[PDB]
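J.: If you scroll down you'll find the structure; I have some questions about it.
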Number of protein chains: 2
Amino acid sequence: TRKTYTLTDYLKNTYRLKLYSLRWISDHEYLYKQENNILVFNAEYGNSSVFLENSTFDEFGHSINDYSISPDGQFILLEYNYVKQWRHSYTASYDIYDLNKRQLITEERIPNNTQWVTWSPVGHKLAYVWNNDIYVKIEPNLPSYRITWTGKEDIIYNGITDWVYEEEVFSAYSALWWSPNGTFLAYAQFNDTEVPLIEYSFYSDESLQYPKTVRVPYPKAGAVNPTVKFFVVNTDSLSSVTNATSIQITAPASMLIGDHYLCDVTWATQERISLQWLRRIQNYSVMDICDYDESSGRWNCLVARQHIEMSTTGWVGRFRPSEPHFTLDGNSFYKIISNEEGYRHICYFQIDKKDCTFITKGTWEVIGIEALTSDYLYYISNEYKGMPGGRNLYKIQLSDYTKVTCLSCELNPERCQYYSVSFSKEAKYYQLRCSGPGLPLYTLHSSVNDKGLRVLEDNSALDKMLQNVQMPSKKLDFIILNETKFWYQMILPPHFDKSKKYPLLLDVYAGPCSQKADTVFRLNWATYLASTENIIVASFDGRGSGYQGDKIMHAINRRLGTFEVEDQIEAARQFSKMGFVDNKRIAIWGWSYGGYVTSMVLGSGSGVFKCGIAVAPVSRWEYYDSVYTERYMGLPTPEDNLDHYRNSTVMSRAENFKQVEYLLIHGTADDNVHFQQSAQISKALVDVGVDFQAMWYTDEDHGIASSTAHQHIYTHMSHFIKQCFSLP
Amino acid sequence: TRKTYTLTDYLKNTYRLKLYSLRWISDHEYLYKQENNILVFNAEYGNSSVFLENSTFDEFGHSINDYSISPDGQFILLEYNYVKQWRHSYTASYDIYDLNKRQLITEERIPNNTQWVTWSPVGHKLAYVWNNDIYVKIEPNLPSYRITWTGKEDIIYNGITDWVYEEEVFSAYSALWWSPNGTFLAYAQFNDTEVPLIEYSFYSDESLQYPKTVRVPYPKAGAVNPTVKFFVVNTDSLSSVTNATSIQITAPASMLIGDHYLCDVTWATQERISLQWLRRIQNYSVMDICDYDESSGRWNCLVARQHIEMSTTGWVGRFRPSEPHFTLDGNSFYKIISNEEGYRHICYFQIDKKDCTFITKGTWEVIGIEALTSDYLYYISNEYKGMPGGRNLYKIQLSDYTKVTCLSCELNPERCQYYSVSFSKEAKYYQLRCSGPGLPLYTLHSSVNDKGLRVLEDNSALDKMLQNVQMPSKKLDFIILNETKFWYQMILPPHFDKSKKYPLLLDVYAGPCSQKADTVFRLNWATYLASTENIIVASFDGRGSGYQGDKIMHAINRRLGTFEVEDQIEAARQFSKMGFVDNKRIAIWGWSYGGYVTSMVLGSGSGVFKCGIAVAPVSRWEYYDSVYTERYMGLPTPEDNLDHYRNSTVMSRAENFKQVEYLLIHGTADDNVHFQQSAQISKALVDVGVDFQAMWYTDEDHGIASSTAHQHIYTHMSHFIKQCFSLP
Ligand SMILES: *[C@@H]1O[C@H](CO)[C@@H](O[C@@H]2O[C@H](CO)[C@@H](O)[C@H](O)[C@H]2NC(C)=O)[C@H](O)[C@H]1NC(C)=O
Ligand SMILES: *[C@@H]1O[C@H](CO)[C@@H](O[C@@H]2O[C@H](CO)[C@@H](O)[C@H](O)[C@H]2NC(C)=O)[C@H](O)[C@H]1NC(C)=O
Ligand SMILES: *[C@@H]1O[C@H](CO)[C@@H](O[C@@H]2O[C@H](CO)[C@@H](O)[C@H](O)[C@H]2NC(C)=O)[C@H](O)[C@H]1NC(C)=O
Ligand SMILES: *[C@@H]1O[C@H](CO)[C@@H](O[C@@H]2O[C@H](CO)[C@@H](O)[C@H](O)[C@H]2NC(C)=O)[C@H](O)[C@H]1NC(C)=O
Ligand SMILES: *[C@@H]1O[C@H](CO)[C@@H](O[C@@H]2O[C@H](CO)[C@@H](O)[C@H](O)[C@H]2NC(C)=O)[C@H](O)[C@H]1NC(C)=O
Ligand SMILES: *[C@@H]1O[C@H](CO)[C@@H](O[C@@H]2O[C@H](CO)[C@@H](O)[C@H](O)[C@H]2NC(C)=O)[C@H](O)[C@H]1NC(C)=O
Ligand SMILES: *[C@@H]1O[C@H](CO)[C@@H](O[C@H]2O[C@H](CO)[C@@H](O)[C@H](O)[C@H]2NC(C)=O)[C@H](O)[C@H]1NC(C)=O
Ligand SMILES: *[C@@H]1O[C@H](CO)[C@@H](O[C@H]2O[C@H](CO)[C@@H](O)[C@H](O)[C@H]2NC(C)=O)[C@H](O)[C@H]1NC(C)=O
Ligand SMILES: *[C@H]1O[C@H](CO)[C@@H](O[C@@H]2O[C@H](CO)[C@@H](O)[C@H](O)[C@H]2NC(C)=O)[C@H](O)[C@H]1NC(C)=O
Ligand SMILES: N[C@@H](CC(=O)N1CCn2c(nnc2C(F)(F)F)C1)Cc1cc(F)c(F)cc1F
Ligand SMILES: N[C@@H](CC(=O)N1CCn2c(nnc2C(F)(F)F)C1)Cc1cc(F)c(F)cc1F
Ligand SMILES: *[C@@H]1O[C@H](CO)[C@@H](O)[C@H](O)[C@H]1NC(C)=O
Ligand SMILES: *[C@@H]1O[C@H](CO)[C@@H](O)[C@H](O)[C@H]1NC(C)=O
Ligand SMILES: *[C@@H]1O[C@H](CO)[C@@H](O)[C@H](O)[C@H]1NC(C)=O
Ligand SMILES: *[C@@H]1O[C@H](CO)[C@@H](O)[C@H](O)[C@H]1NC(C)=O
Ligand SMILES: *[C@@H]1O[C@H](CO)[C@@H](O)[C@H](O)[C@H]1NC(C)=O
Ligand SMILES: *[C@@H]1O[C@H](CO)[C@@H](O)[C@H](O)[C@H]1NC(C)=O
Ligand code: NA
């Protein structure tokens, strides 16, 4: 008989999905690494040529982590000595290789322990951050110009983000932005001087006699936040005799009145930059549009070009105000904003006009704007078939908004319902990436007549292997709760039989603007649980979930740990009533926000769940970071929202855990959700005499992603679930 | 019929063991608390009176934690605001109450956060330590005199010990010693300037937003040790001079050549003090006897009065050099030292003669010297019936060493074999404290004729209760290995049937000079396991154990983690071959040194044990403190014992844990065995892919003794054991 998808298959990646990650280098060619050799492809015909031999660096001496070819293709940046920091940050050493003279540059090399590096968008200038300061190199072999001198570890950050800005605002370590042709280099400077530090132990190798104490500026809810300044420097007028002059662009008065954040930076033209600022109370944001003045050499932001964005029901943007997409001349722009019905759609703005015009509408949402030409704007939305968990590419005619054309919907409706896209330089070509419900499919297309040029990768090899495996199926459907439809998905065991009762595991995340019910194909722990253990793994998107309008998303505003937790209990209650579910064997598990919800659910006293697993959960909002927490909860002060901060903790529900089996897991070096959060949960449970299972992972962070720990946690959780379900 | 001793009975202390804690205030009167009242008893007739009514401090405004009456009975020290620190240390607030004028003193009060306070041995002077400096009050209501000005938190300690001296050398927080009539105050000063700090998080109450980092000067093996200095100040001159001089007494040249410790301070007469020093390599100790020179106001120590104590086979003393007991004139003293045969006996020394005379001998050992009069020396030994696990009080005639009388052996041989004693001020009366094998029994005796005056507490109430419970029985015996006997004890289930096969739990400690096989009566976890779960709980005293001569005790010298581990494994083999043990169900558990032995045993690959529980175990000796570790292991350097230090870790046996079920438990605030020790064990197990169970206890230290955590850990361990033995 055919085998099933086993835990080992998941842990050792027996069945790998093939990808096709290309890098556009112009409007008609892209780079693709094959056999460790970098090839250059012509999009039109599909022909290629070798761009760089894999042997080119046989005696390099170091293991190359990654590479980056300059925009003009004259040089290649080689990254090595990679050392990871937080989610996006890391340091590394770099070397530059001249592709023309086929030589490795040995003079004025980028320093070791460099924190970030980037070529200008055009040409081959380089900007890098080292020791928290910004340096610029006009030529790979020439000495660098020091741009800033205030860089100081854990205090002043120039051109790179501090912990909270990296994690919650920019989702990037870099805080540098080259103007379109590379003339100017804008950058932010963060000051964490008064930000309190989180401290935790790091044990390191067995050989370290005394544990190390890691200390990082981390503002918990309501604590002092870092401050921010924004500068722009002209890199075409740098001197090796005089220090570079950075021009500051100050935030508008409506922002300077109190705490605020810099949340977006987007160049509109060679001499016009837009900046969006957000108040610490995240329901008011301001976009400034500034023009360079050759006369004074300053940047002026006319008030007439200011655009305000606010929310009366919640915060601004999905996680942060959306980015503007400027037209060629920079006189107008398109941006996704919630309309009057609470659905996110594309609005068209005049830079000096207050009112914008919505170009799309309907009870669905635009996920993102992907390309803009003078005749069409391309975007991805979940409009097709009214499925919020599906994604397709559309283009809209800018001269007639009633002319909307779906470009991916009908390519292969049964195999492909969740698309992502990558356009070439001038949107002449685009790569479509289908990630579900069938196996991932990568295709190349031409924009002029939307021709389907060819298939880049169809994963036919994986398809052949999976035919010999008893794979689970996925059901995507919805339930009605108070006239509103909420979607859920179920990973069903092979040969599913509706006349039998299956144990059920509810997989939950449920953070604000999240989506767990979708059409994406995945090979993960749930695949194994369904395929080998015959467990149904369900996920449900309730109030607070995204992509279905603010009525649903903002339902949890100032109220985390309420509706989203109740909705997961309601879903399980519904599921428990279905004929194929064993109501005596229903469990729940989650990681991060999902660990919090799982814990809140288990301590709700609903009596629906037999057991649950919480991995690295938040336990009380006052322990989590300010930017994320305050966005949904406001401030933890008696005059604002302190009462709800105190009523939404896991600890307060400790006694309700007496009737469930609970497994609490957490990495000791978790810099994101501090171990402290689980330490307080266990202490509260010990205090009320409730027994439970626990597991700490020494020196693991929020991902508990090292190879050995990854295998161990899933192995441990599998034994727990099977034991809870009475499975061999 | 007849209930068993359940887990709840143990955790709720339903069967209360009564004791009789009295405080001698003179040669014939003692204080005893009865119904929150403090009574004063006349030893001779047993009649009493109310010394301090319970309603005396009903309006004190604070809960009085403890009290202390001045030697002259004129004042009472009231301790409150008790805040615990390490094993012996704590801070508190104090008030002094005038017993005569029955009035509480309100002027010149002892400061809050006082680290230590002690009355002079005579009268009512007081010496206290506050902010690491010593202060003396001649009168309770008068201002204090500052003795030191160097005190500095975590750096300089005057009159109090640092962490390592408290835990391993003195077993006490105080480092000051009043001379017999209170004229002089001697004290030690510790300097931890270069001692590395152990740092760990303390989460505290849920209300604390950021965890606190606890930092404690703690020397791990081979690290920089604190240095020490000794001083004596004449307190009688305090009111005559502005700043009384603290005369330093320096260690001898033999000690100053390298790192060393001050290990004992004992006043001999009003003007003679003895000090014992120990080299960092703990097999060489020196005792200096110093006399006050009234002409120079200095203290001189004549080399002819110096006594050397060294060891060729191990360290000096059981845990440290033994204390001297001086005759009244201070010209000679008695001290326990191991004889040529390796057994610890009492030796009689002339202060200026190097050769001593042994006054006791035999293949047994003297446990301690309890009292010394002009005619008799009283001591406790395990000579009776050749049982190293028994304890009796003996009296030897100082004028005729052949005249030795056992004062407790035959009092009640069946019920009493483990005695402890408490003599009145001049040894006129003594309280005997029998702690096993039967119920504890407390009695009063007159030394003049060694007649029993009366029974103070016989625990008849508890005996009445226990008759309604199926209690387990205890067996104490030995097995012969290599021609030498090794003792063990077994807690046997009620109605034990040698024809059946019972599951077996080996309870282990096994640290150097320890003893787990004794005649003490206990109501603990094992009582429950044997009584309700019908599990035999055994303990074995193999190589390294104490009170049986140096041949056995010093067998583990420079070799921890070898013979004592092997001997526990062999003990299990010998037990299984007794015929009433189920070879398929043998477990092992231990706390502290016992956790290390348990882990080493489970990782030996012996195949003898099915499962095991290690609580707060040591995992690698370089992580534990210098004083304890180096005493047995020497220094972790290539020139000394590094190889054995690297060969005796739990981590190197990770792979073998694949053969057993392991539960690892550790308190996160353990200042003694750092959580780091279990953090490295779990990491090594994850790295080799071994599954196991774990449990951390938030903010608990090495004793995991808070009421809720105590109940939770034993409940957790009971489930693990029951599951391992298939005991639903
Ligand atoms: C990038 O754009 C900048 C700004 O438009 C160009 O710089 C200007 O060039 C003109 C000459 O054509 C000068 O008169 C201006 O003074 C320059 N402005 C500044 C701020 O320097 C620059 O030449 C462009 N670079 C490229 C490669 O096209
Ligand atoms: C942004 O949200 C805040 C807080 O929800 C709003 O400010 C006030 O908040 C307090 C409670 O924190 C309420 O009592 C007030 O009624 C709220 N409004 C005002 C004007 O004080 C604020 O209004 C929101 N901003 C926008 C544009 O909706
Ligand atoms: C215990 O009783 C004795 C004797 O009854 C008390 O000691 C004193 O004994 C002498 C002679 O017997 C009497 O003259 C005294 O009057 C007794 N003292 C007192 C204070 O009355 C002794 O006081 C009693 N001890 C206690 C603690 O109550
Ligand atoms: C405690 O020991 C430290 C040495 O570890 C002493 O500190 C040194 O003192 C000398 C003399 O004043 C200075 O020159 C050095 O710079 C100090 N070294 C360090 C590391 O601080 C200190 O004096 C001792 N304290 C006492 C009260 O004895
Ligand atoms: C009492 O005497 C001691 C010892 O001389 C004084 O302590 C010295 O104080 C000076 C000045 O502050 C320091 O330079 C020395 O290092 C200290 N030595 C010691 C051993 O502490 C103390 O200051 C005197 N107290 C008063 C009130 O004069
Ligand atoms: C406590 O002992 C001390 C030390 O022997 C006594 O002080 C000595 O007293 C004699 C008088 O007999 C003097 O000659 C010495 O000068 C004192 N020496 C010192 C260092 O002070 C003291 O008298 C004794 N206390 C009591 C109450 O007897
Ligand atoms: C892809 O194929 C085209 C042929 O259509 C290649 O030809 C172009 O470039 C050649 C050299 O790069 C020239 O010799 C040809 O004249 C030119 N032809 C046309 C019609 O432009 C092209 O180079 C190939 N591209 C790659 C990446 O191999
Ligand atoms: C970073 O922000 C700090 C916080 O305001 C600035 O420091 C100011 O406040 C300090 C106390 O926190 C004081 O020492 C000074 O009055 C003041 N300036 C300095 C240098 O401390 C600090 O200047 C800012 N640094 C930069 C580079 O912007
Ligand atoms: C950054 O550090 C590297 C590594 O030390 C330096 O490169 C050389 O590394 C070799 C070992 O591979 C050493 O023997 C050399 O001493 C290092 N220095 C040199 C000049 O070769 C590198 O030089 C450092 N980079 C910078 C910009 O200082
Ligand atoms: N810290 C959160 C970050 C996040 O949700 N993304 C980062 C910011 N972001 C996202 N999507 N867009 C953006 C950005 F545009 F703002 F960058 C999602 C994730 C997160 C939430 C928790 F409750 C928790 F316990 C842990 C945790 F890691
Ligand atoms: N640190 C040890 C202290 C001790 O064993 N007593 C303290 C010193 N002592 C004793 N008996 N007499 C003395 C003294 F006289 F030296 F004070 C025993 C105990 C101990 C040993 C370990 F291996 C461990 F992992 C933890 C632990 F707490
Ligand atoms: C590229 O290099 C790899 C080794 O890194 C080698 O196995 C492969 O054959 C090379 N590819 C080609 C096309 O030569
Ligand atoms: C540039 O500024 C730094 C720091 O302010 C200063 O030390 C350096 O000398 C300056 N260089 C020049 C050329 O002015
Ligand atoms: C509507 O349904 C929601 C949950 O979907 C529930 O909380 C609410 O009480 C219901 N009634 C109204 C008026 O919203
Ligand atoms: C003393 O106080 C206790 C309270 O613990 C009370 O029960 C007892 O009766 C009191 N006895 C006297 C003599 O005051
Ligand atoms: C101790 O502290 C308390 C509370 O702060 C204060 O009321 C009292 O006066 C202090 N006592 C002394 C002796 O300083
Ligand atoms: C003391 O111990 C050291 C270390 O083993 C040893 O070399 C030395 O000879 C010992 N001294 C004596 C007297 O045994
Ligand atoms: Na095609």
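Here chain B follows Swiss-Prot, giving residues 39-766 in order.
A Cβ is built for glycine as well, from the same backbone N, Cα and C atoms used for every other residue.
When I checked Swiss-Prot for this same protein, it listed these features:
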- B:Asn85 to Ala: Does not inhibit dipeptidyl peptidase activity, interaction with ADA and homodimer formation (MUTAGEN)
- B:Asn150 to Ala: Does not inhibit dipeptidyl peptidase activity, interaction with ADA and homodimer formation (MUTAGEN)
- B:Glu205 to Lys: Inhibits dipeptidyl peptidase activity (MUTAGEN)
- B:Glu206 to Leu: Inhibits dipeptidyl peptidase activity (MUTAGEN)
- B:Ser630: active site, charge relay system (ACT_SITE)
- B:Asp708: active site, charge relay system (ACT_SITE)
- B:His740: active site, charge relay system (ACT_SITE)
- B:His750 to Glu: Inhibits strongly homodimerization, dipeptidyl peptidase activity, interaction with CARD11 and T-cell costimulation activity (MUTAGEN)
- B:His750 to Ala: Inhibits weakly homodimerization and dipeptidyl peptidase activity (MUTAGEN)
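Map the listed features onto the structure and describe their local environment.
T.: Long-range Cβ neighbours of B:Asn85 (mutagenesis position) (same chain, at least 6 residues apart, Cβ-Cβ under 8 Å): B:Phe79.
If you take the C-beta of B:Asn150 (mutagenesis position) and look for same-chain residues 6 or more apart in sequence within under 8 angstroms, you find B:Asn119, B:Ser131. DSSP assigns B:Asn150 (mutagenesis position) to coil in the three-state reduction, placing it in neither a helix nor a strand.
Secondary structure from DSSP puts B:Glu205 (mutagenesis position) in a helix.
In sequence order, B:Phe357, B:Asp663, B:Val665, B:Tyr666 constitute the residues six or more apart from B:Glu206 (mutagenesis position) in its chain with CB-CB distances below 8 Å.
When secondary structure is read from DSSP and collapsed to three states, B:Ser630 (active site, charge relay system) falls in the coil class.
B:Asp708 (active site, charge relay system) falls within neither a helix nor a strand when secondary structure is assigned with DSSP, and so counts as coil. There are 22 other Cβ atoms within 10 Å of the Cβ belonging to B:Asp708 (active site, charge relay system).
Using a 10 Å Cβ-Cβ cutoff, B:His740 (active site, charge relay system) registers 20 neighbours.
Classification of B:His750 (mutagenesis position) by DSSP places it within a helix.
When Cβ atoms from all protein chains are considered, those within 10 Å of B:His750 (mutagenesis position) total 25, not counting its own.
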J.: Which recorded positions, if any, among B:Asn85, B:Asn150, B:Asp708, B:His740, B:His750 have a Cβ under 6 Å from ligand 3, given in order along the chain?
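T.: Those recorded positions that pass the cut-off, since their Cβ is under 6 Å from ligand 3, are B:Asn85.
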J.: Which of the recorded positions B:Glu205, B:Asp708, B:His750 has its Cα nearest to the Cα of B:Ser630 (active site, charge relay system)?
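T.: That would be B:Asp708, nearest by Cα distance.
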J.: What's the CA to CA span in angstrom from B:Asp708 (active site, charge relay system) over to B:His740 (active site, charge relay system)?
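T.: Cα-Cα, rounded: 5 Å.
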J.: Report, in sequence order, every one of the recorded positions (B:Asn150, B:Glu205, B:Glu206, B:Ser630, B:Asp708, B:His750) having a CB within less than 8 angstroms of a CB belonging to chain A; if no such residue exists, report 'none'.
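T.: Answer, by Cβ distance to chain A: B:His750.
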J.: Filter the candidate list B:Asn85, B:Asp708, B:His750 of recorded positions, keeping only entries whose CB is under 6 Å from an atom of ligand 11.
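T.: From B:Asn85, B:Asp708, B:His750, counting a Cβ under 6 Å from ligand 11 as near, there are none.
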J.: Give the distance between the Cα atoms of B:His740 (active site, charge relay system) and B:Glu205 (mutagenesis position), rounded to the nearest whole Å.
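T.: If we compare the Cα positions of B:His740 (active site, charge relay system) and B:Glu205 (mutagenesis position), the gap is 12 Å.
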J.: Between B:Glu205, B:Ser630, which of the recorded positions has its C-beta surrounded by the fewest other C-beta atoms within 10 Å?
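T.: Looking at the recorded positions B:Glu205, B:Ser630, the Cβ with the fewest others within 10 Å is that of B:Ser630.
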J.: Are any of the recorded positions B:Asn85, B:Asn150, B:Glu205, B:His740, B:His750 near ligand 7, with a Cβ under 6 Å from it, and if so which?
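T.: Near the molecule: none at all.
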